[PDB]
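Trainee: Okay, here's the structure, questions in a sec.
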Amino acid sequence: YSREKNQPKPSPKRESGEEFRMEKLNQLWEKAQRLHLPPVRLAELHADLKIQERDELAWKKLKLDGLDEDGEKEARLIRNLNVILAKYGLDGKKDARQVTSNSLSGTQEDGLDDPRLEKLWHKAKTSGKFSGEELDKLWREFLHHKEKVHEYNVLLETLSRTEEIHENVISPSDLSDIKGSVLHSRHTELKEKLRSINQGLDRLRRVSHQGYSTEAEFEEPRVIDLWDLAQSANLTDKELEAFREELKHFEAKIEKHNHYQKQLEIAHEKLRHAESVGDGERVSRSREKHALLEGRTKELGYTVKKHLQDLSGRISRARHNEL
């Protein structure tokens, strides 16, 4: 006899009401309504709002027809908009975007003149034999640092004056006696990137004084490099084509390993932490692709290793049998 077969199926819904025809009048009205205001204020308010809608509407229309000359119309709608806003306190503060960007330097220093330069250049050139590609690279970043550092500095020092200009000469002021608001973020940013670059160059120094040769046979220290140049190592079409395809597969393999390596670490952290969520949702798939990626990662490394010993003990000489 027991049969609580719930036949009924409750499914009630609410009912909206577009009192206006604009997101503005909507968000606004709804806002005020949520804020709750006196009956007199609501009445006079709602009315005023209506008048505004009539003005803006009639405005856009007249604008399309081309009648707003004195511009007093658009100015009245805008003036009333801000006025009413600032009045009820619905104004607040509008933002302002501004940018000009820049990109032009070139520069061109001598070379090994200032001891600061010859110091490092000779440091590596002698500390080992970093003469040519190693030294060239050092310079790539060394001179690149000189131009980028004094360039950014010139910019920060350029804007710094962009406050006490007078087509004459800046007045006593480390950073133009400002009221703290502008130029602050510009000079700060300049110091952030320039200081960061400064630290970078400092590392370069420690590299030449500490980054001395030690170990390297995974990335592209000398291997992938010797292979890349191998093209100039007096080769032959056949031997080449073979070395080309082989390399492509290699460079592609190692490269991928690197990509999966970084993504693996990032995912690993996000995962390990995702497991602490305390619920279990993406832990499954996460752990899946996680272990998987790790697997292909290790396998890749092993591959690069084998191919490394081979391609290496092979490249050299480079007989006619392709090799």
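By Swiss-Prot numbering, chain A shows 35-357, in order.
Placement of Cβ uses the backbone N, Cα and C atoms for every residue, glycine included.
Quick paste from Swiss-Prot:
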- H283 to A: Strongly reduced interaction with LRP1; when associated with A-291; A-293; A-302; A-307 and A-341 (MUTAGEN)
- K290 to A: Reduces competition with MAPT for binding to LRP1; when associated with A-304 (MUTAGEN)
- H291 to A: Strongly reduced interaction with LRP1; when associated with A-283; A-293; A-302; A-307 and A-341 (MUTAGEN)
- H293 to A: Strongly reduced interaction with LRP1; when associated with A-283; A-291; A-302; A-307 and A-341 (MUTAGEN)
- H302 to A: Strongly reduced interaction with LRP1; when associated with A-283; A-291; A-293; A-307 and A-341 (MUTAGEN)
- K304 to A: Reduces competition with MAPT for binding to LRP1; when associated with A-290 (MUTAGEN)
- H307 to A: Strongly reduced interaction with LRP1; when associated with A-283; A-291; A-293; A-302 and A-341 (MUTAGEN)
- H341 to A: Strongly reduced interaction with LRP1; when associated with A-283; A-291; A-293; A-302 and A-307 (MUTAGEN)
Trainee: Could you work out which of the mutagenesis positions (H291, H293) has its C-beta surrounded by the smallest number of other C-beta atoms within 10 A?
Mentor: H293
Trainee: Could you list the residues of the same chain, at least six apart in sequence, whose Cβ is under 8 A from the Cβ of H302 (mutagenesis position)?
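Mentor: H302 (mutagenesis position) has long-range Cβ partners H324, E328.
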Trainee: Through the lens of DSSP with three states only, how would you label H293 (mutagenesis position)?
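Mentor: Where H293 (mutagenesis position) sits, the three-state DSSP reduction gives helix.
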Trainee: With Cβ-Cβ distance below 8 Å and at least 6 positions apart along the chain, what are the contacts of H307 (mutagenesis position)? List them in sequence order.
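Mentor: Long-range Cβ contacts: none.
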Trainee: DSSP secondary structure for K304 (mutagenesis position), reduced to helix/strand/coil, please.
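Mentor: SS state of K304 (mutagenesis position) = helix.
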Trainee: Among all chains shown, work out which of the mutagenesis positions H283, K290, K304, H341 has the most CB atoms within 10 A of its CB.
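Mentor: In terms of Cβ crowding, the pick is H341.
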Trainee: Report, in whole Å, the straight Cα-to-Cα distance of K304 (mutagenesis position) from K290 (mutagenesis position).
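Mentor: A Cα-Cα distance of 21 Å.
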Trainee: Going by C-alpha distance, which of the mutagenesis positions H283, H291, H293, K304 is nearest to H341 (mutagenesis position)?
Mentor: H283
Trainee: In whole Å, how far does the CA atom of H293 (mutagenesis position) lie from that of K304 (mutagenesis position)?
Mentor: 16
